[PDB]
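> Starting off with a structure, shown below.
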Amino acid sequence: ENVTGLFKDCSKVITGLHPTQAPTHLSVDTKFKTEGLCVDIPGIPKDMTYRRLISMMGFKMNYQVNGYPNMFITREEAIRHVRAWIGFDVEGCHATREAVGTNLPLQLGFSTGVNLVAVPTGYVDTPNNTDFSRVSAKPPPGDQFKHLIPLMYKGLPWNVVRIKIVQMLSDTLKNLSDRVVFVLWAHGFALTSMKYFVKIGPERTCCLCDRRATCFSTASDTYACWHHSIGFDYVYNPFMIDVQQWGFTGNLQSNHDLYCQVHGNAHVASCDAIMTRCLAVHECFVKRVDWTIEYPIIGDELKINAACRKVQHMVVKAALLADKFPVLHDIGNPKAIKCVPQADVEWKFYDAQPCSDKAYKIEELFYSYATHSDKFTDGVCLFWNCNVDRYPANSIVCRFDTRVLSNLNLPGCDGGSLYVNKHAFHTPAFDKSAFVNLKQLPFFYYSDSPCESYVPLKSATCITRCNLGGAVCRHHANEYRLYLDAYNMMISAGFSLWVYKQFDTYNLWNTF
Amino acid sequence: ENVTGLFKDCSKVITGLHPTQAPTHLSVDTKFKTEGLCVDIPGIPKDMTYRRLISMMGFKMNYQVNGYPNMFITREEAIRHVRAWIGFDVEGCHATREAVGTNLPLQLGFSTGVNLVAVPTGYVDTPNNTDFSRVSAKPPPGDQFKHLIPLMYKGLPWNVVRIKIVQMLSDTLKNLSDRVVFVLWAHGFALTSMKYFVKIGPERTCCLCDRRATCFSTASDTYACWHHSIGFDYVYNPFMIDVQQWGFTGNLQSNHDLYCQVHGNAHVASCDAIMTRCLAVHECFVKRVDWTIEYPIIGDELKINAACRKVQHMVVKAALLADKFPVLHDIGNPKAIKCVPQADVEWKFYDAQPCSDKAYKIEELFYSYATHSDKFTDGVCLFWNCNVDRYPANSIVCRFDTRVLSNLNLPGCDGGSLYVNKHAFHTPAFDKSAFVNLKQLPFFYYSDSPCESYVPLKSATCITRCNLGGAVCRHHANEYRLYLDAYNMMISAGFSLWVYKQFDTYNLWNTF
Amino acid sequence: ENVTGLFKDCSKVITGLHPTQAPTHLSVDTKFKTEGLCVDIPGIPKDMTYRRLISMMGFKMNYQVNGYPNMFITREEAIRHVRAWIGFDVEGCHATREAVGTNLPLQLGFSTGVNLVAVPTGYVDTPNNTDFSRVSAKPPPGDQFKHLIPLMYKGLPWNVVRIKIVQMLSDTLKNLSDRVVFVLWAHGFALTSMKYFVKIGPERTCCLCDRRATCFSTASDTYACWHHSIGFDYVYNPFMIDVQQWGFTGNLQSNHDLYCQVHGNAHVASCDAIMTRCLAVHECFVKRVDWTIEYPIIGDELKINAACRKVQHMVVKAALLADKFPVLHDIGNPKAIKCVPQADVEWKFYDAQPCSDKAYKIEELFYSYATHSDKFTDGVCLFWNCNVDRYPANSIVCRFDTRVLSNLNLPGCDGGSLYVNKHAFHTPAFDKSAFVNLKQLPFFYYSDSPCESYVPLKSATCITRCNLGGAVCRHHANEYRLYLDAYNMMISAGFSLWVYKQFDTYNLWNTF
Amino acid sequence: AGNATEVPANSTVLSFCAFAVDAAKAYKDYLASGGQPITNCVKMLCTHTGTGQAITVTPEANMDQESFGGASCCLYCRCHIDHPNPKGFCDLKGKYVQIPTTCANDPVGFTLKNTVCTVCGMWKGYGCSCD
Amino acid sequence: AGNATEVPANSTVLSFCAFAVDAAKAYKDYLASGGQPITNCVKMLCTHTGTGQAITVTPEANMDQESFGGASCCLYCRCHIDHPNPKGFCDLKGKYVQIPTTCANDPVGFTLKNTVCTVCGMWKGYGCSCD
RNA sequence: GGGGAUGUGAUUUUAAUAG
RNA sequence: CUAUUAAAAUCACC
RNA sequence: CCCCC
RNA sequence: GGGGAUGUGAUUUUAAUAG
RNA sequence: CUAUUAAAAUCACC
RNA sequence: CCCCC
Ligand SMILES: [Mg+2]
Ligand SMILES: [Mg+2]
Ligand SMILES: [Mg+2]
Ligand SMILES: [Mg+2]
Ligand SMILES: [Mg+2]
Ligand SMILES: [Zn+2]
Ligand SMILES: [Zn+2]
Ligand SMILES: [Zn+2]
Ligand SMILES: [Zn+2]
Ligand SMILES: [Zn+2]
Ligand SMILES: [Zn+2]
Ligand SMILES: [Zn+2]
Ligand SMILES: [Zn+2]
Ligand SMILES: [Zn+2]
Ligand SMILES: [Zn+2]
Ligand SMILES: [Zn+2]
Ligand SMILES: [Zn+2]
Ligand SMILES: [Zn+2]
């Protein structure tokens, strides 16, 4: 029993082919086979009109060729190449009338959200060539496939379908990555469907630029990256990972529903793709933060994480010199580097796991408001970029709003989001019930430096000794404008700044 | 001879019953039937160990009795009673071993995400009484019901199940309404499942209280409202409405998919109940708001409606004094009413089409940033509770955040929400992408009014002549505290305020 | 060419490996093998994404290294180390999707009723290292393994599993012994399962202490005894003995059923471990007690051995003074030792066959109420720790209650128990039906001794001349308290005292 | 359902050349990278006498040659992809192909690299003498 | 496996008489308590001419009688229990039995209640005239 | 090897049977 | 023309 | 499919 | 309709093949 | 006579 | 049996 379902003839003719016109030794009937070889018989002529459907099912992309990149990649490379993960699931129809024994892609769904319905189209054997033609097909029997019945009469030719595939992938990934990583659940029928819109080869470079070539056109035999691909119909070198090969039991919905409740609607191609990508994101990123893996800069990441530090310093310094708390507690700090050095306040770093720093002044704290309600009663609790269930009243928090989806914030698991800036952190879902004890920190700018040397700054928000007069110096004017831009870039990236309800800008005007 | 499926004898015994101990004439064994009547044959004994399952499917609640309210209500009363809508879906199992022909409630799900599994329990006629007992049952055959297979080994006795049903309904509805309206998709099996946890009767009053009675206890024959129902096990007068009788063809999922993409996970009971309630909300409220129907006052609905006028008067006055706008454009104003009565600006009104003011001061306008971007560039554009795709840069926006769920904001269709304050408005899903040209409005109190002379206010956001000195007068201090409480009430209600990016409180400080 | 099943390449890839990155010569692909050696073909690339499961079945722990103790011990050392016996059985699953040919530990069970389910986890050779990762696995086919099907969806990561293994072993064995002896039925799969939670090495000493090291931590490379092992995850030097190598044919259940009827429920891991330990205990101890082997002292073993002589001296003295028995029959006395040295009674000794006293004062006797009922009717029959089927009416019995489990009474075979105090006695199952002719012995203190003169004792069970007066002297009060503490220690140990029904303390009060 | 045509030894080579842009170069690189040639071809039981024409309508074979079914020796027919021929017509499909015995280990490669002389109809370099 | 012989209408009567101590009295009580007679007997297609002997080796039937297979009209054969006959041999097994048509609704009962005259070989009271 | 089965209704038609 | 079985199809529920 | 063997 | 499979060893024999 | 496959049977483990 | 449709 050494045969494959690959290229299996599914037609309903009972006898095999002629000695010629036959692809393999098993594709010729026993009427011609002779001691394990074939014999031309003068009587029987070769069939000159016939249509035999071929089963493109059972592909095995396990080749090792010297210049050709592998389609299936490891888990570590897939983790390194997030911002290229596109979930992929295909629904299929069975071939019923002229041939029986193969499935055809009817609906192709991606984690972007798009669904593309295609005419059932197979590779039929002709006496001159192999023809890519529409075949007769029926939806699968069963009641969980009854929604595929209206799709058999909708659907575009595969030319338009693959052009729309390339358009959707290039619209999604042109600012995220230089490749596509298809996150599959069971790669058999996904590879069957990829036969239609994927064409692989050696690594090429874009025409019109220098980035990796990801699309290929058959009209003019040229390759392009995600930017320059307009009218291109084939995805050149996709990578892919199967997720069933990560040791799962049961179907995709049963394994996704253990960790996520915000996705559903199984056996729809797009929703199955979203479930697959969410399950992979859970299996690789929800566990813990890995500081050994660093991601490239797609854009404005350095400005964002510099504005975070700038705003953190200004906010903490101004709050402290505004109300002069006895003690602050920096919950969630892995390394004992304090925010404001020139502070007359006793600093206490807290983290449930100390990040291998031998200076162990970091206390051990896994915060929860239900149990740690009076852990710190007076002072302030700096909660910068730390996620707890509820923040106490005397706090200063910078939470990440996971509902603001950006090029840096990808969709995550169970309502959370995978924020990928330098290191990919997986943040749980933003719940506004944690800030019931706090209020939103308003925009303000504070500076102590002496000043001197297009419109002069007319603003009541600039808290400086220069602002008490009728005009302000050109130094704190530009410093104020830079801090305003930094604050706008920080809050536009999804960072929410919350503070205790006692905060006000008057006690900043104490100093002047 | 016409029959009905109600009280159908589901047992596997081939014979009938004795003339005694048979409930109806169709149940007597054919040995006894003679000339349309029965005959007592003295030799035949009566069975004394039989157990015959009785089908509770086929209830018709179309009675007209004087003192008894109707369970099934028209869609007008259901619209009038929206704060009580609790979706309801039941999955069933099929009695398999000793009786075939009935279905039993296995899993009950509600609009609130509460799924309750019960042991398969039926009504078995015995020779002395009808025994409400556990019977042999199997899950429905197929693949869309293969998740029900682990639920047969789980499950609770029905007394615990209806105790939990009443407890969850009371916790959900005690503050919203004085009744429950079960939103059923197909009432055929939901009426069967209601036989287990629902009573009816004349309208009663809660003991210890004076509210309508919604729960009934069988330990002591007492009635209770949603507040005082502790240990009560029956719902006393539930109302209900079948959504499939609103001119719907196809599945529930097939009809919910046309208007909503947020829910899914069909054939899970709570998910199907959420789908049913969402479809009802879409059919009733998404089309167009009706100012004819009013709603009673739960609580804090008069404080919110006054706070959103205290705020609308202030920010539109301060934004016009601080900027000296020559022209104003009020988009979406249903009435010819100004937010501030006296203003040097010239006012202009717009709405969709004139809302009950047939005077020609209000123009008709359908706004969208794609088509109506550059027409109102001059002056400001006051969008007060008008939901458009993107607001222009010169705007003062108040927009309800539909992600804040409250006693007044019920879940709605397609990620939107049904905000029901006095009148029911269905607001579409909140997105921050509509505020890219604006910033948040900072909290401030502006007062130019005359003054009179006791905790001192030391906040600097209080823009008034008494704050230019050292201490603020008692008149403007308590007025500031009133306005601060009103503003916090408004922003806790779920309203978000936005303003043009050049807004600053400096020009307010200047006119004095 | 002979091979072994250890480290067998279980993957489904048909080819071999490169000359590099192949561990052995049998793993190189046949393209490279030439004349018993390999050849570096430059054109062939090396696979960089492969994942090959490695079979951990077939370990042979028969090494002889100087400083390293042997895991498998002889049955004499296992008998000497009975307080450490922990039975061990593992059920397995079969790797099904990407690799076939190995079994994985699914459920680990111990003699203590602790069943631990683990996720199916194997050792997968990757091109950089061996990854200890979760792999695809299925439960064993058949019906006696159909209870393992729900365990694939349950399960814990292996770090948690071995933390719990060490915690349970430490809680079980910290007071009994300084080592663990795993009692395996068939060590083929138990040695495979031990690869996951067992290390070996030279003999080490606990940190913070001086006891043998039995646990090892991988966070910090520290060793610990059963007391100080908190968060330790590996068992450092376990010993073990395979019971099937004791001349056994057939199943474990088929051999446990011959001697025990208490246990059952085969193919559940903890039940099979209990069966294995019970079979080992039966083979080693049920046959005949050995006075050659002694055991160390856990605790309270010298107090119990002194209390059961303080009591045996008193009740046999008081029962002979209160009744004036002319003759005594000591059944089961191994030595020619009297419980009381001076007595007017004439003494007679019996035992099974003379126990190391070849003098002719002791007779040989096998007692049973069926055959030896009416031979010793005269006088009393002192059964001190001799277990017969039924004691006669004229008896003073001390019988160990085997239903009391303690540090000294370990579970045994067929409902009996292995009481291990200094020497190991296996006592058969306690039954009250052997005491139908007797009653319990009431607590009493008898003293006829001379007297000397401080809390006053006001109990009336103190039979002495100082209690005939108003207050008892300080000499007999503290002696009463000593005897009461000894009696309570004895009856808490699990010893039950019985006496003839005509026993009363009245005649003791009379001689004074 | 349906009758299988392929062998498991041919999966990797036939998948890799079905997704390839240029399947000829892909097969040549698969061969140059240590891969195994395409198995399961139809070998005709001829008597090795006849003219040595390369592609014929009937088996015509010399003693140093062998004759296969032409469709079974066309890579584009083995992989069911578009032929690079103008009008997309296989020239070996419907014919018999003559592979020299020393190359008969891998016929699918041979017809990829060699061409016929149009005036003779026999393999250039191996049997053609019209120089 | 195996070929079924019984009908579902005959279960209750045949179970109840298989566990019975006295199966004749049990069948008579089952009939007197409203039960249905034993169905599924072998009725011979005879032409109703011949001598009216009760038990014969071949069908011998009158016009007022019918002939059944005797084994099918013995309660102890229908129930597969011990015959009360001496030496445990069924007299109807291997023969044909003549049931009068008015009793032909229930043959198994008839052979339970009626007996034959040993000198005639026909049913007492129904056809026997040797008084 | 032995069974027990394969749920609830609604609406159109088709043949019939009865009136 | 009305009613009653049987069958088939479709639809909704499980 | 479920139960029994 | 499409696949992927059906675990671990030990001991006797039977034919063979090689020496 | 020794070794190597294949098959079968039995046994233990899962 | 399991997964895919
Ligand atoms: Mg899918
Ligand atoms: Mg429903
Ligand atoms: Mg449902
Ligand atoms: Mg075992
Ligand atoms: Mg076991
Ligand atoms: Zn480019
Ligand atoms: Zn998810
Ligand atoms: Zn300055
Ligand atoms: Zn009340
Ligand atoms: Zn919805
Ligand atoms: Zn004032
Ligand atoms: Zn220690
Ligand atoms: Zn036992
Ligand atoms: Zn004394
Ligand atoms: Zn070709
Ligand atoms: Zn030539
Ligand atoms: Zn008989
Ligand atoms: Zn007669």
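Chain B is numbered as in Swiss-Prot; shown residues: 5927-6379, 6390-6448, in order.
Looking at the header, which is where the method is noted, we find electron microscopy, 2.5 Å.
Cβ from N, Cα, C; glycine included.
This is the feature table in Swiss-Prot:
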VARIANT   B:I5967 to V  In strain: Omicron/BA.1, Omicron/BA.2, Omicron/BA.2.12.1, Omicron/BA.2.75, Omicron/BA.4, Omicron/BA.5, Omicron/BQ.1.1, Omicron/XBB.1.5, Omicron/EG.5.1
ACT_SITE  B:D6015  active site
ACT_SITE  B:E6017  active site
ACT_SITE  B:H6193  active site
ACT_SITE  B:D6198  active site
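I'd like to know what surrounds each of these features in this structure.
In this structure, B:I5967 (variant position) belongs to neither helix nor strand by DSSP; it is coil. Every protein chain shown contributes to the tally, and the Cβ of B:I5967 (variant position) ends up with 14 other Cβ atoms within 10 Å.
A 10 Å cutoff on Cβ-Cβ distances gives B:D6015 (active site) a total of 31 other Cβ atoms nearby, all chains included. In this structure, B:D6015 (active site) is part of a beta strand by DSSP.
Counted within 10 Å of its Cβ, the other Cβ atoms near B:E6017 (active site) come to 24, all protein chains included.
When other Cβ atoms within 10 Å of the Cβ of B:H6193 (active site) are tallied across all protein chains shown, the result is 21.
DSSP classifies B:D6198 (active site) as helix under the three-state reduction. The Cβ of B:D6198 (active site) has 23 other Cβ atoms within 10 Å, all protein chains considered.
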> Between the Cα atoms of B:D6198 (active site) and B:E6017 (active site), find the distance and write it as a whole number of Å.
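That comes out at 10 Å between the alpha carbons.
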> Cα distance, B:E6017 (active site) to B:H6193 (active site), nearest Å?
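It is 8 Å, counting Cα to Cα.
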> Could you list, ordered by sequence, which of these recorded positions: B:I5967, B:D6015, B:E6017, B:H6193, B:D6198, have a Cβ under 6 Å from ligand 2?
B:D6015, B:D6198
> Measuring Cα to Cα, tell me the gap between B:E6017 (active site) and B:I5967 (variant position) in whole angstrom.
45
> DSSP secondary structure for B:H6193 (active site), reduced to helix/strand/coil, please.
coil
> Using Cβ atoms only, which of the recorded positions B:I5967, B:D6015, B:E6017, B:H6193, B:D6198 are under 8 Å from chain E?
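Qualifying residues, whose Cβ lies under 8 Å from chain E: B:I5967.
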